[PDB]
Amino acid sequence: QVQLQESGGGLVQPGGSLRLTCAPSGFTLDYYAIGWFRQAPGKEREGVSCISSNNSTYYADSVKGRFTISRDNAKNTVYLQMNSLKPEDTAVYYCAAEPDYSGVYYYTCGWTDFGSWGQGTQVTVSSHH
Amino acid sequence: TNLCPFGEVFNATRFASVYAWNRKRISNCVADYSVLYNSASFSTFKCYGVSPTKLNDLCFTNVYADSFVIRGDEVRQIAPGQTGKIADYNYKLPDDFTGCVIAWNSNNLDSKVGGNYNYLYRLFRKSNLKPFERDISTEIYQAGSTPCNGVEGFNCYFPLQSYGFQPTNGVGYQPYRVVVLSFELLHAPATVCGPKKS
Ligand SMILES: *[C@@H]1O[C@H](CO[C@@H]2O[C@@H](C)[C@@H](O)[C@@H](O)[C@@H]2O)[C@@H](O[C@@H]2O[C@H](CO)[C@@H](O)[C@H](O)[C@H]2NC(C)=O)[C@H](O)[C@H]1NC(C)=O
Ligand SMILES: *[C@@H]1O[C@H](CO)[C@@H](O)[C@H](O)[C@H]1NC(C)=O
């Protein structure tokens, strides 16, 4: 297992943007695949976006045109840029890691593909603030 | 013109225990991966050494469909270079694996109120499994210095254990049906092609 810490959450107006950050602690993300998952209030945990050790990506349909996942192994960080945020995107966002020595290629990306999980960060998109 | 019989693999009524995992050789057919694409029930659908989008545009000598049932949190062990009770003692993929891994939740089929004790896994073995090796032995495991002579006792354990799937388990402990597709390119001709290379 490995230690994962998320950052970049907060409260933002619809149409605004956020940049989630997943920082590993005590290891490097070089051999690792990283995925982003979210769980909305009163709903189940859903896969949002994932990136392989070979830099191939997966994007859920509901975020396909708006989110962009990127990897920076030199800075030991994976980012999730989230543009054009909508209220349905309000959820707790979790980072997940899994060793990926060979290169994996996703068609879908689910929680069954990762063994290590972060504590999560809260994302809230409301104009009512 | 023949379509590959993916339905009889993925949609089989009964699935094998992981220790006695089932293998079906797929040959001389057109590999229509659309039915695999459009199944929105798959929790896991990933490939190694090949992009899952380019499957309809590739040809192979044989496609091996391996299927079994494990726990949710064990699905990740069905991957190159992974370790754990399932990968070490039940089903082992090679580090050079070329193929796809597909898994979906099967609590609605393989769980019983009071427990389904028909699905087993191997807990003990004197050495790890080689890739694609199967061990269906039922021999008493000698965990100590004293020989067992086939009698269960102190440091003499039965090598198989039961999952006992119940519907009320958390998703991590719930049953998941797994299908591993292996892509072989050994002896020509290629017999399994996508509709785009056909
Ligand atoms: C595995 O079966 C599903 C479901 O098939 C349905 O349920 C069966 C019990 C039987 O009554 C079938 O005739 C039903 O269609 C298949 O999913 C269907 O796929 C078709 C074509 O892709 C699609 O039009 C339907 O909407 C799907 N239905 C559902 C409920 O998902 C699936 O294709 C089968 N898998 C394979 C590999 O053949
Ligand atoms: C992934 O991206 C990084 C940064 O662009 C690059 O250095 C690395 O070689 C890439 N890896 C692969 C397998 O393409």
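To match Swiss-Prot, the residue numbers of chain B are left as they are there, and the shown ones run 333-530.
This deposition comes from X-ray crystallography, 2.7 Å.
Cβ coordinates come from backbone N, Cα and C, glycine included.
Pulled from Swiss-Prot:
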type    : residues    : note
DOMAIN  : B:334-527   : domain 'BetaCoV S1-CTD'
MUTAGEN : B:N343 to Q : Reduced viral infectivity
VARIANT : B:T376 to A : In strain: Omicron/BA.2, Omicron/BA.2.12.1, Omicron/BA.4, Omicron/BA.5, Omicron/BQ.1.1, Omicron/XBB.1.5, Omicron/EG.5.1
MUTAGEN : B:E484 to D : Increased replication in human TMEM106B overexpressing cells
MUTAGEN : B:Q493 to Y : Reduced host ACE2-binding affinity in vitro
MUTAGEN : B:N501 to T : Reduced host ACE2-binding affinity in vitro
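Feature map: Swiss-Prot annotations on the structure.
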residue	record	contacts (Cβ under 8 Å, 6+ apart)
B:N343	mutagenesis position	none
B:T376	variant position	B:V407, B:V433, B:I434, B:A435, B:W436, B:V510
B:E484	mutagenesis position	B:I472, B:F490
B:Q493	mutagenesis position	B:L452, B:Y453, B:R454, B:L455
B:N501	mutagenesis position	B:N439, B:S443
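Contact annotation for chain A: of the listed recorded positions (B:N343, B:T376, B:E484, B:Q493, B:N501), B:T376 place their CB atoms under 8 A from a CB atom of that chain.
With a cut-off of under 6 Å between the Cβ and any atom of ligand 1, the recorded positions B:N343, B:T376, B:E484, B:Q493, B:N501 reduce to B:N343.
According to DSSP, B:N343 (mutagenesis position) sits in a coil region rather than a helix or strand.
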